[PDB]
Amino acid sequence: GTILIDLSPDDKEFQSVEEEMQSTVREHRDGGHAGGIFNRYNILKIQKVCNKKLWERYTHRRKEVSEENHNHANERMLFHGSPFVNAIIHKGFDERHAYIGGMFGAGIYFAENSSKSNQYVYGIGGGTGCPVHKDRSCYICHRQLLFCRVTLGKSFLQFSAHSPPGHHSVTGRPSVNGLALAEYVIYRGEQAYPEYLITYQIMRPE
Ligand SMILES: Oc1nc(-c2ccc(C(F)(F)F)cc2)nc2c1CSCC2
Ligand SMILES: [Zn+2]
């Protein structure tokens, strides 16, 4: 049921998505090993992902959460990077998209930093990089990220499966790298919706 609608660069909705993509790039502690070396992106395309079934799956769960949490879904817009982008946009988030080895357990991980998600585009740890050149820092090959609507509800704070009892998600607060943004984990696929498919290249710094 999924339809992808291209957004014009002239569209204010394209511009705010791009600004969040570009402005949440940071440097990574791996010196760019997993994700490549870059400070910014070349945005090639932004699409609205539209699927009535999967939206309604998302909002049904959102209401359940919100009623458990004084009418507060605690809804975020967060980045997701995966080798399974295509299956996510077509079938929705489920168990097969979980980062089994994640630091907060087997669940689906999301980042405030677009550049953190970028590290998972070609697999955990960047895998072996792009399929064409086997280059984790490929400046030529087209990448895709999801910009997702995420329901956090009451989130368990971790300074650094099931959500912890009485909670709907886990928040990873960075506690060493002063410039890192938060990372989040949900344990039910129904708590995220892939609103935007972003296609891009990482840009070689001058
Ligand atoms: O955007 C992200 N994606 C993944 C991720 C995606 C897919 C997979 C797998 F291939 F399914 F196993 C594993 C991990 N992990 C994280 C983030 C951003 S927050 C840091 C953790
Ligand atoms: Zn490549």
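Residue numbering for chain A follows Swiss-Prot, covering 952-1111, 1116-1161 in order.
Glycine is no exception: its Cβ is also placed from the backbone N, Cα and C atoms.
Feature annotations, reproduced from Swiss-Prot:
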- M1054 to V: Loss of activity (MUTAGEN)
- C1081, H1084, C1089, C1092: Zn(2+) binding site (BINDING)
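In sequence order, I1091, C1092 make up the list of same-chain residues 6 or more apart from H1084 (Zn(2+) binding site) whose Cβ falls under 8 Å from its Cβ. Least crowded of the binding-site residues (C1081, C1092), judged by neighbouring Cβ atoms within 10 Å of its own Cβ: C1092.
Unmodelled segment: 4 residues between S1111 and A1116, spanning 19 Å (Cα to Cα, whole number). Considering other CB atoms within 10 Å as the measure, the emptiest surroundings among the recorded positions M1054, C1089 are those of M1054. Those same-chain residues not listed among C1081, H1084, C1089, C1092 yet with C-beta within 8 angstroms of the centroid of the Zn(2+) site C-beta atoms are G1080, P1082, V1083, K1085, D1086, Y1090, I1091. Classification of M1054 (mutagenesis position) by DSSP places it in coil, neither helical nor stranded.
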